[PDB]
Amino acid sequence: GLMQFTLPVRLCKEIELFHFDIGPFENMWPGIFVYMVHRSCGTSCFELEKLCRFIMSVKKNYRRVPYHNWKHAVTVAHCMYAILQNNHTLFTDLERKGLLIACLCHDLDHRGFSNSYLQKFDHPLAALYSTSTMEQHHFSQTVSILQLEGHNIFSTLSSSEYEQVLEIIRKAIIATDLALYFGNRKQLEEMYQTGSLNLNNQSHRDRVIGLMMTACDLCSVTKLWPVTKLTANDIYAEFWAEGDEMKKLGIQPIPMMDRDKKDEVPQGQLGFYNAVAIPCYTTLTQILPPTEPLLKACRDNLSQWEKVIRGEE
Ligand SMILES: Cc1nc2ccccc2nc1CCc1nc(-c2ccccc2)cn1C
Ligand SMILES: [Mg+2]
Ligand SMILES: [Zn+2]
């Protein structure tokens, strides 16, 4: 009960900032996450024994892929932690419980391959889940782990509160499908500008949560430039491996996944920042003003990629 997690001074201070990097010490990441649950949610939110056993089952069910790994899950949970802590009163007890867990579980059992590659390979998961293939699997894996003996961290919730939290986590995880992000932000942009956005409307809350999930999922772009640049190597390591597997299926991959076209990465990043990242944090900043530091960091990194192209680095 009176057992709090306490980080070293530098981590205790920097964990509260949006651009925090969780560091290369794998064995500290569970403690970092439990710390965030306790400050964001409360010490009474979860049974410490159940939570610790849930976290270690989640970790085990992430694979040794360059990017879609345990570090990403914890990194995405931290961005959500920083959003929730800067937006104290805007979110319910069930939401702050569910969203940190959703982020931690959002890429469970990822193979480093896209929905597109699973489809063209004709992978069994593509038969089971025709759209948002991996994201339906990520939620399936989340339910499975929650049903392991001694793993149900929501056991003290009522039948109706339990159904509500799993519904938040399902929508939250499905929203990390970037194919769905474009339509969701366009609808949020329309609602904000015409002034019809209403945070008491449950269908509106779902869309805002969904945009928060995209913002946390893409948060690599909101880090200090060295972290952003080095993370980009891991991201393209997965894409190029997928490009290799496309060629093996007798399909030329898109330039993004073709390692022969490494030279075009800097321009590919500008397109992504202008098409996806900058619009995402702009709409999020409009709806939740205290998330402005993500937009600012994202813009700082867009300028850094423009310098790369101009041969200044
Ligand atoms: C998807 C994606 N998601 C990210 C999430 C977080 C951080 C960085 C990310 N970068 C990308 C890749 C962006 C991208 N690269 C190219 C391209 C690269 C070389 C040659 C040709 C094209 C095209 N597009 C769209
Ligand atoms: Mg994913
Ligand atoms: Zn992810």
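Residue numbering in chain A adheres to Swiss-Prot, whereby the residues present occupy positions 724-1036 in order.
Placed from the backbone N, Cα and C atoms, the Cβ positions cover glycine too.
According to Swiss-Prot, the feature 3',5'-cyclic GMP binding site maps to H791, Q992, an assignment based on experimental evidence. The active site, proton donor feature in Swiss-Prot is assigned to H791. What Swiss-Prot lists as divalent metal cation 1 binding site is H795, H829, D830, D940. Annotation of the mutagenesis experiment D830 to A in Swiss-Prot: Loss of activity and of zinc binding. Where Swiss-Prot documents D830 to N as a mutagenesis experiment, the accompanying text is: Reduces activity 1000-fold. According to Swiss-Prot, the divalent metal cation 2 binding site annotation covers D830.
Positions of the features from Swiss-Prot, shown on the structure.
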residue : record                               : Cβ contacts under 8 Å, 6 or more apart
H791    : 3',5'-cyclic GMP binding site        : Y785, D830, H833, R834, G835, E961
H795    : divalent metal cation 1 binding site : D830
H829    : divalent metal cation 1 binding site : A796, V799, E858, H861, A895, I896, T899, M936, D940
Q992    : 3',5'-cyclic GMP binding site        : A955, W1028, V1031
Query - Residue, out of the recorded positions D830, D940, whose Cβ gathers the largest set of other Cβ atoms within 10 Å - result: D830
Query raised in the report: Excluding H795, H829, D830, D940, which residues of the same chain place their Cβ within 8 Å of the centroid of the Cβ atoms of the recorded divalent metal cation 1 site?
Result: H791, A796, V799, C826, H833, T899, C939
Requested in this report: Using CB under 6 Å from any atom of ligand 2, narrow the recorded positions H795, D830, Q992 to the ones that qualify.
Outcome: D830
Query raised in the report: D830, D940, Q992: which of these recorded positions put a Cβ within less than 6 Å of any ligand 3 atom?
Result: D830, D940
